[PDB]
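Asker: Please see the structure below; I have some questions.
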Amino acid sequence: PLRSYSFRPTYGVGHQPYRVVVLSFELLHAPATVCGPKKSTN
Amino acid sequence: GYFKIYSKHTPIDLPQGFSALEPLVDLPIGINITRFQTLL
């Protein structure tokens, strides 16, 4: 049912190991708890 | 969607006095509390 990528260190750029991080987000009515740094001045 | 707990501890039916509970913890929890039970 499923085959294998099988990369080599000589493949064309083409089919080369590419890492992917999908950062799905949420906006449910439940309170937000993930936020950015929120920089601060002096 | 926030779970808030206020608390106060005193040394002493219930006492016939006034004391205001202070904020202990607000937690972003997320559940929809409908029932509860004590643990001893």
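Going by Swiss-Prot, the residues shown for chain B are 199-210, 215-242, listed in order.
Cβ coordinates are placed from backbone N, Cα and C, and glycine is handled just like the others.
Copied straight from Swiss-Prot:
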MUTAGEN   B:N234 to Q  Increased resistance to neutralizing antibodies
VARIANT   B:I210 to V  In strain: Omicron/BA.2.75
VARIANT   B:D215 to G  In strain: Beta/B.1.351
VARIANT   B:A222 to V  In strain: 20A.EU1
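Surface or core, plus neighbours and distances: that's what I need for these features.
Answerer: Under the three-state DSSP scheme, B:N234 (mutagenesis position) falls in the coil class. Within the same chain, no residue at least six positions away from B:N234 (mutagenesis position) has a Cβ under 8 Å of its Cβ.
Reduced to three states, the DSSP call for B:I210 (variant position) is coil.
Residues near B:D215 (variant position) in space but far in sequence (CB under 8 A, at least 6 apart, same chain): none are found.
Secondary structure from DSSP puts B:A222 (variant position) in coil. Taking a C-beta cut-off of under 8 angstroms and a sequence separation of 6 or more, B:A222 (variant position) has the following same-chain neighbours: B:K206.
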Asker: Long-range same-chain neighbours of B:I210 (variant position), Cβ under 8 Å, sequence gap at least 6?
Answerer: B:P217
